[PDB]
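J.: Dropping the structure in here first, questions after.
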Amino acid sequence: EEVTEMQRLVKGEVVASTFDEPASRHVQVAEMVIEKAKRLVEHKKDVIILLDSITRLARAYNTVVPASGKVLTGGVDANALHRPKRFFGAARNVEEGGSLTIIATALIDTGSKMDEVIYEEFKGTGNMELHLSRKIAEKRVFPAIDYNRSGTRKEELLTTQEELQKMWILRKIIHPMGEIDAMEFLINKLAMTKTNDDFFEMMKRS
Amino acid sequence: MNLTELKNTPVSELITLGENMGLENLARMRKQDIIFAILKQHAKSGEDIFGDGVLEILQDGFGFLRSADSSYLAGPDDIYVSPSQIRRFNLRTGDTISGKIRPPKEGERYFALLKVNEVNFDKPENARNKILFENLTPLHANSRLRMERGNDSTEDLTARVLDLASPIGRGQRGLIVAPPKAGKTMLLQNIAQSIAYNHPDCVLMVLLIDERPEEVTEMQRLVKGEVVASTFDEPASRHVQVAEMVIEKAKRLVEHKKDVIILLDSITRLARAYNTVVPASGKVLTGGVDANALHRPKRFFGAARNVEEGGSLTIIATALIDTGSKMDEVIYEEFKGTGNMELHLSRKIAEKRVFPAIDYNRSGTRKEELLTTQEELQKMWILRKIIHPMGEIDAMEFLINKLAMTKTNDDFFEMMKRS
Amino acid sequence: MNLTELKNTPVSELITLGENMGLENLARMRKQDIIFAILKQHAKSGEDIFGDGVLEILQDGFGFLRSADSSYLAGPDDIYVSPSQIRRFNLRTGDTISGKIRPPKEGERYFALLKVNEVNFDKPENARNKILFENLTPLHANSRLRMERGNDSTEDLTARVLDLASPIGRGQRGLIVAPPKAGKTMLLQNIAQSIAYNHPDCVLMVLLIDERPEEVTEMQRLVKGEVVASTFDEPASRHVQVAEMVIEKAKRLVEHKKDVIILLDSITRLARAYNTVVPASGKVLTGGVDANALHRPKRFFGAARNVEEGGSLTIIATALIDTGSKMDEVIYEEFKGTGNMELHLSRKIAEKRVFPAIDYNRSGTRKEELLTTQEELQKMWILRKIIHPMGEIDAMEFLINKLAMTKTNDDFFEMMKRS
Ligand SMILES: Nc1ncnc2c1ncn2[C@@H]1O[C@H](COP(=O)(O)OP(=O)(O)O)[C@@H](O)[C@H]1O
Ligand SMILES: Nc1ncnc2c1ncn2[C@@H]1O[C@H](COP(=O)(O)OP(=O)(O)O)[C@@H](O)[C@H]1O
Ligand SMILES: [Mg+2]
Ligand SMILES: [Mg+2]
């Protein structure tokens, strides 16, 4: 039922594998998406991939790969996680033309250990990050995004000179505040403003 | 239907109104909860509900519409205002907001303001163009306030003595030095009666800090005006919250070309709460009072100004001395030269059962030429010349008998001219 | 058959009653367990059992019917009430509930209330329409309480001196400043005797904190009223539990147009338990007392009000000074200006074997015009004029001899008129 809702809502190409399907099916479809994206990138086209989830993807990859005779912590082999690294690392910006954008989701605090071992190796492998907090969601405040923990690298190229400075000013105010108090502080400010530009000029008053 | 008239109704009538409406078990609960319950039930009928009060802004950004009837105490019946409405209409702490209030939806415990049609007893558009109080240029007092009452002709001579000892004008920043058990409470009550009688147009506000509950009730019955007070059992933060509420409300009224008179009691009590609330800066001065702790009372006391453009703010405060607390002596010392008018009371005079126990020699005022007239000023100087050689105690009974057999101060003045 | 009469019976008779009933080994066990055992055996006969007490509500939601005989101590004989009965009849902590109690079934260790037929000595339906104490408007004291006893004519002049030094009325919020070993305990006992004699209608309640067990027993035998106390060996939480029980019970009685007089001993001891029970807020003030720690005693002490509609609550407390403990000095300072009547005792006077050791000059009262009459008030002023030049010690023996040779205070008053 989650796959059907995604197809109706997303205006694009949606492919998914259900839980009842074997782990080999998950591997087969995962390689199909990335290989299709790479061919489109070669034709000077931009492809954006929404991945969900790396932990689930690494779960199928670990089972499919045969055992090498050595078992590491959490029952995950070193070569087992090699395949997700290839899939995740393919997100590149081609100088000649086109780009491949990959956005993935990581599961933490799920009560398992595999889902942690997997998260730890996939920490420093991301250009941008986005950490969610369960406690914020418990307060019925959305989106439950940890502003202090979230960040990006080389944001100078993306934003403009004027826009970049405004973001730095906002981060300075948010940092002393806690991860939970920052959201409701930001939500009310954005609620009464039309666009982000109106919010930015309001902070300049203070 | 209207919030302001519902709170003024007696509690006994409040229960009866809710019983016929359909509510139950309203007798054994606080009056504030009853008002919220009645409005909640009446909101189901779909009829519009009118509400008003004094608006304050919290640190988060949203505000509440406090009611002066409950001494600006937080309650379930307080009206909540979204920060968006603040941008539409420039509002700050102290101003009065009146308008329709919508029923609170699920998830919120406070009423929300729907449409505002009256700001500071004026059109909201006109209130947006008012100039801020801090930009106004203060001046010396020039409007004489006749504290003497002729029609009453009561046996108390406090009103007659007060005019002779130290005339009080509009925009004065005077303070009263009153030892304990020296008739300080009745001194303020007599002044309030004259203000409500001689100058009904002037707005009179009475603020009391750390006063007994029975003392607050008597003040409300006697003073014909707006009286707000905080009891001793309430926390020190409550005293700070109400103190800023009164001055902020007064400043907004002054901007509308209105005259506000504030009776403060007491600066020592007010400074006591301010010192505790402010966090320690790591340095403790003499008496346990920080330098920044007394900064807040200075702002409150110094706001008494006479606006050149129009209106004035008169603040009359009381100072406690010889209460056997260094904490209170240090506070008094910094508040000595900060007054345009001074009024020092003597315990020894009160011990002789002579009232009012006012030290005529110690009492005085600055720039009395503007308040009194040319003829009246000279008569006061002649009286002071006779009083000065006499002691602080012998001067009162000398003055009391002279005023006792005279009808008005004019009759007393012409009698002294004989000698 | 009736719970209240069974506890008042002597322990020796209690054992004999249970032996003939059929129970055994009741001699070597606590009296509270014996009452539960006797009721349990009597419940098997099927006869109805009547019970009564003071109702309190726990934080979970259910409550128990504590008994004032055991100083509101938790025991197996306490009556349990379901939260459902609370919705049917609006009950809060303090009120008295009387009715039939059913035998406890298997799985429960407490009796359950079956049907309530008496609430606050009134019909339960009528008690539901009572107005809450907090909505009542307090006023100043106006009902004079004659503390002097004429029929007794005892050699002690404490009652005669107390009226002259500081008259006590209904709804007063006075406090007593008593140094250690200054006859503080006997001072309260003498007041209790006059109240139980001159005003039998008024309800007298005595609360003692951190008192010795032998001191509690003497107080019960001497005071003709309801006496509840907590011993020092009991935990500080027990002191807090009993303190709130007394004031909540008094408030409910005041709502029924009744007058309640509370003798508190002591505020310093009461504040000692309150400070320990409240959790630390992370900030410690001078003397190890938090600002919020003393908030609870302020609520308890400030509840003394004179209801305009009817009834009054009089609270008389004792303050300990010069005890060698700083913490205790800080408590006294915040409780200086909170009282209508003050009564300061002097250790030096007690060292001279002169009683009562009362500082006449330091003692006083506010709004004494309402309590005394026009003729009586003037006589007191004349006496104070003579006493004031004299020292705090010489004034007592001067007053003692004059009162010793006079029958009543009226005879003493006319004697001073000769001079
Ligand atoms: N103008 C006055 N005329 C007569 N008596 C007065 C006057 N002012 C005060 N008193 C006396 O003072 C007493 C109350 O003093 P109080 O107001 O408690 O002093 P303080 O405010 O300094 O504590 C009353 O008993 C009253 O008789
Ligand atoms: N009214 C009085 N008349 C005579 N003696 C008194 C009186 N009040 C107290 N005392 C003396 O005080 C002593 C007890 O003092 P106590 O009550 O322990 O003081 P405190 O309560 O301050 O500790 C007794 O020995 C008694 O002789
Ligand atoms: Mg006073
Ligand atoms: Mg004692």
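Header says: electron microscopy, 3.3 Å.
Note that Cβ sites are derived from N, Cα and C of the backbone, with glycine treated the same way.
Pulled these from Swiss-Prot:
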{"type": "BINDING", "residues": "C:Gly169, C:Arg170, C:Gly171, C:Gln172, C:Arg173, C:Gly174, C:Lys181, C:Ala182, C:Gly183, C:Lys184, C:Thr185, C:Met186, C:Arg212", "note": "ATP binding site"}
{"type": "DOMAIN", "residues": "C:48-123", "note": "domain 'Rho RNA-BD'"}
{"type": "MUTAGEN", "residues": "C:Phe62 to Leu or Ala", "note": "Defective for RNA-binding"}
{"type": "MUTAGEN", "residues": "C:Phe64 to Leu or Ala", "note": "Defective for RNA-binding"}
{"type": "MUTAGEN", "residues": "C:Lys181 to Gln", "note": "Partial loss of ATPase, helicase and termination activity"}
{"type": "MUTAGEN", "residues": "C:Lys184 to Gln", "note": "Improves ATPase and helicase activity but reduced termination activity"}
{"type": "MUTAGEN", "residues": "C:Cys202 to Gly or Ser", "note": "Does not affect the kinetics of ATP hydrolysis and inhibition by bicyclomycin"}
{"type": "MUTAGEN", "residues": "C:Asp265 to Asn", "note": "Loss of ATPase activity, helicase and termination activity"}
J.: Under 8 Å, Cβ to Cβ, against chain B: pull out the ones among the binding-site residues C:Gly169, C:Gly183, C:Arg212 that qualify, in sequence order.
T.: none
J.: Could you state the CA-to-CA distance between C:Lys181 (mutagenesis position) and C:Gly169 (ATP binding site) to the nearest Å?
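T.: So the alpha carbons of C:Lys181 (mutagenesis position) and C:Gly169 (ATP binding site) sit roughly 27 Å from each other.
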J.: Out of C:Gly169, C:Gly171, C:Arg212, C:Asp265, which of these recorded positions is nearest C:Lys184 (mutagenesis position) by C-alpha distance?
T.: C:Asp265
J.: For C:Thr185 (ATP binding site), list the number of other Cβ atoms lying within 10 Å of its Cβ atom.
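T.: For C:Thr185 (ATP binding site), the 10 Å Cβ neighbour count is 15.
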J.: 10 Å Cβ neighbour count around C:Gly169 (ATP binding site)?
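T.: If we count other Cβ atoms within 10 Å of C:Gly169 (ATP binding site), we arrive at 23.
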J.: ATP site residues C:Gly169, C:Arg170, C:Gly171, C:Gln172, C:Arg173, C:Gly174, C:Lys181, C:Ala182, C:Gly183, C:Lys184, C:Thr185, C:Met186, C:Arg212: biggest Cα-Cα distance, Å?
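T.: Per the listed residues, the maximum Cα distance equals 30 Å.
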J.: Give me the CA-CA distance between C:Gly169 (ATP binding site) and C:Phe62 (mutagenesis position), in Å, as a whole number.
T.: 39
J.: These are the mutagenesis positions: C:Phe62, C:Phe64. Which one scores highest on other Cβ atoms within 10 Å?
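T.: Of the mutagenesis positions C:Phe62, C:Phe64, the most buried by Cβ count within 10 Å is C:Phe64.
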J.: Hey, how far is C:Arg173 (ATP binding site) from C:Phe62 (mutagenesis position), Cα to Cα, in Å?
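T.: Here the two Cα atoms are 34 Å apart.
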J.: Is it possible to get the count of other C-beta atoms within 10 angstroms of the C-beta of C:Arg173 (ATP binding site)?
T.: 25
J.: Given a 10 Å Cβ-Cβ cut-off, pick out the one of the recorded positions C:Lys181, C:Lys184, C:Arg212 that has the most other Cβ atoms nearby.
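T.: Highest number of other Cβ atoms within 10 Å: C:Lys184.
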J.: Which has the fewest other Cβ atoms within 10 Å: C:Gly171, C:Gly183, C:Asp265, the recorded positions listed?
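T.: Taking C:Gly171, C:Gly183, C:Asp265 as the recorded positions, the minimal 10 Å Cβ count falls on C:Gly183.
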J.: I want to verify one value. Collapsing DSSP to three states, which class is C:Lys184 (mutagenesis position)?
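T.: The residue in question, C:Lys184 (mutagenesis position), is helix (DSSP, three-state).
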J.: Taking only C-alpha atoms and a 10 A limit, tell me which of C:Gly171, C:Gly183, C:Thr185, C:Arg212 are near C:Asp265 (mutagenesis position). These are the binding-site residues.
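T.: Of C:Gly171, C:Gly183, C:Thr185, C:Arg212, within range: C:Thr185.
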J.: In DSSP terms, helix, strand or coil for C:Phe62 (mutagenesis position)?
T.: coil
